[PDB]
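Pasting a structure below so you can have a look.
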Amino acid sequence: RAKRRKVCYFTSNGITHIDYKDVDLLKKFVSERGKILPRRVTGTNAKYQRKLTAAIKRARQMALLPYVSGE
Amino acid sequence: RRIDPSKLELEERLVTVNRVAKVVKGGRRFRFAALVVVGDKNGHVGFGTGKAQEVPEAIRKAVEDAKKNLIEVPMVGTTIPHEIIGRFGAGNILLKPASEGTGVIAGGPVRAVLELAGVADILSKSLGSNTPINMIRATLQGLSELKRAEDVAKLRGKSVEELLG
Amino acid sequence: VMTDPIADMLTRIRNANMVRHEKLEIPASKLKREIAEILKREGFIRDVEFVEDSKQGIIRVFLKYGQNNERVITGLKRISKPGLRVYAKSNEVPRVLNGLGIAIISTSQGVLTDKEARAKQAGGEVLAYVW
RNA sequence: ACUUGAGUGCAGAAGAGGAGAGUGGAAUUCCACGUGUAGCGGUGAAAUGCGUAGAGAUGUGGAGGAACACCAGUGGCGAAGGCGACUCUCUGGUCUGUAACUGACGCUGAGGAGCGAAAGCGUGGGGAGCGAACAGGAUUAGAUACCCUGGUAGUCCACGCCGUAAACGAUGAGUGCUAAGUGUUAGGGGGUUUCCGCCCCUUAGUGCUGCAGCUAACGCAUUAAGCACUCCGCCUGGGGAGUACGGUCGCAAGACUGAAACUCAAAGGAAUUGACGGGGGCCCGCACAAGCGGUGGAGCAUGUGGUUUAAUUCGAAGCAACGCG
């Protein structure tokens, strides 16, 4: 009490990125098997999960992060 | 408030003693139910009753219901102060203020209630429900909401007998 | 919005009339003003003190009803509907309540009361009715 | 005349609001070739079907259509139906904030105009999955169904018509007021805070919990079904019957509008008590399971049914009538 663990994950040191030139926070965002991270277990905000999800897609379109992973 | 004690001569008219049966394993356990209203003949006229096994039992629980509650009904000499359409419970009552020799023209539960509760000329014709309990309910709320002129001058501070006619 | 002002004031004194609030607001207008002097002079509320300022408004009356539930504002009704107007002649100026309440017919010489308007003996638009 | 209403401005914020073009993967099918054998498949159990013409599986590559998993949530947006991969063009709208201007320029609104899921309808494209009608096999007494294996139209696209839905919150729109708490996005002001973060005030939108009040009860409750005002639409017992007849539109399919004669005293909403359940939960008993010994097979004893009689006396007929009175 009274907050979430991993408090907001982007609002402390953001904002407004990335997307294409970023592969670092994109490296810490797209999950281990290959999927996008859950917004309850990762801990982003509303607009934080929206921007990191849109930049996760738009950074997955130019072949930056993998469109599928291993098992 | 205040709860008037049983300290007068009660009239004890019976409104209606309805049948009732709880449909249980074996037919229907029939028990009488009567909502008969007792009246003081001056203004204490209260109307509630219960159930029991015999017809005299329903008389007994009904009389206990009359010793439960009583109402005031302030009305200056064969009238009420303001003839208000008083009904609560989906059953209306339209009781106006009538003249001296215009009689107590009311219905079943109205003629029982006002007929055993000191009425001289109060015209009443209902508009709404027709259950007995609904009639004594909306009639009891209407009789328990009509205002008296002296106290109506004594609580709204304009003047006593300043509103005459 | 703004369907009728007097119905907004009457709904104000009604809804606050059951809320048990100490003071009550209003939209300040000539009907709230003259109706505030009439309905305050007849002894329902404590005092209307029309605290005016830019741009418009704004009246502020206090409920003059004591411990006893339902004081001098015991129930109000729109006797005149702005949209289908009431009317009342001299002999047909009806005194609402019978002996308790009082009606306020907007006479041709000022917003009168019931008995005072019958004292002038001239009716007009039935402005409101406070049962 | 004036400014809060309503509008313009200025600055912010946000979104699967729309239309057009282009692009990207995961997966299924199909095809080509390698590898390999005797099963694959499906079910309650099977069968139809596929497989030694080499299937399934597995490896590689190619083609094509449709939908975009993770983020994703009683989240967002829209008038509603609805809207989801990603990018761009063109475009509408909402809310916040001071507050420059305008000065009531507003609310509703029968007709009229326009949009409206899915099924359909016309033409021309597209047909990978799914899949009415259809074929076969199964289950049943029967299976024009449930199940399985297949399979046409359709779903997809563009152009036009269709204009119905439980089109639902079964709640028309606008405005004002009226206890509180707790979430949740989109903002703003602030208290100290470089941070961050906590907390208050504030909007706007949306969810829960509940005061007053409403109510037939369930319930609603600042997103009211409260309290009042404006305006539109709808309702007058059920069946007959949204049927007939007449009109309007439709390519049709039909849509809108829409009666009547006869007949009945009930339909109906909520709530209660019991019953039921091949609904769930808990439990018990020769109930089942576990063992013993039987009956139904044989001759005989008694009773009943039946048939006969002059009469085969009357009473009992699921356990609870039948070695009963």
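Heads up, chain B uses Swiss-Prot numbers, so what you see runs 2-166.
When the header is checked for method, it gives electron microscopy, 3.8 Å.
Every residue gets a Cβ built from N, Cα and C, even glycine.
Copied straight from Swiss-Prot:
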- B:11-74: domain 'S5 DRBM' (DOMAIN)
- B:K26 to I: In BSPC 111; spectinomycin resistant (VARIANT)
- B:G28 to V: In rpsE1; spectinomycin restistant, not a ram mutant (VARIANT)
- B:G104 to R: In rpsE9; suppresses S12 mutation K55D. Lethal in the absence of the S12 mutation (VARIANT)
- B:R112 to C: In rpsE8; suppresses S12 mutant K55D. RspE8 is lethal in the absence of the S12 mutation (VARIANT)
- B:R112 to H: In rpsE7; suppresses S12 mutant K55D. A ram mutation (VARIANT)
If you count the other Cβ atoms within 10 Å of each Cβ, which of the variant positions B:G28, B:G104 comes out on top?
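That would be B:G104, with the highest Cβ count within 10 Å.
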Quick check: of the variant positions listed here (B:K26, B:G28, B:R112), which one has the Cα closest to that of B:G104 (variant position)?
B:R112
Least buried of the variant positions B:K26, B:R112, going by other Cβ atoms within 10 Å?
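Lowest Cβ count within 10 Å among the variant positions (B:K26, B:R112) is B:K26.
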Give me the DSSP three-state residue breakdown of the domain 'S5 DRBM' (B:11-74), ordered helix, strand, coil.
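So the counts come to 12 helix, 15 strand, 37 coil.
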Could you tell me which three-state DSSP class B:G104 (variant position) falls into?
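Reduced to three states, the DSSP call for B:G104 (variant position) is coil.
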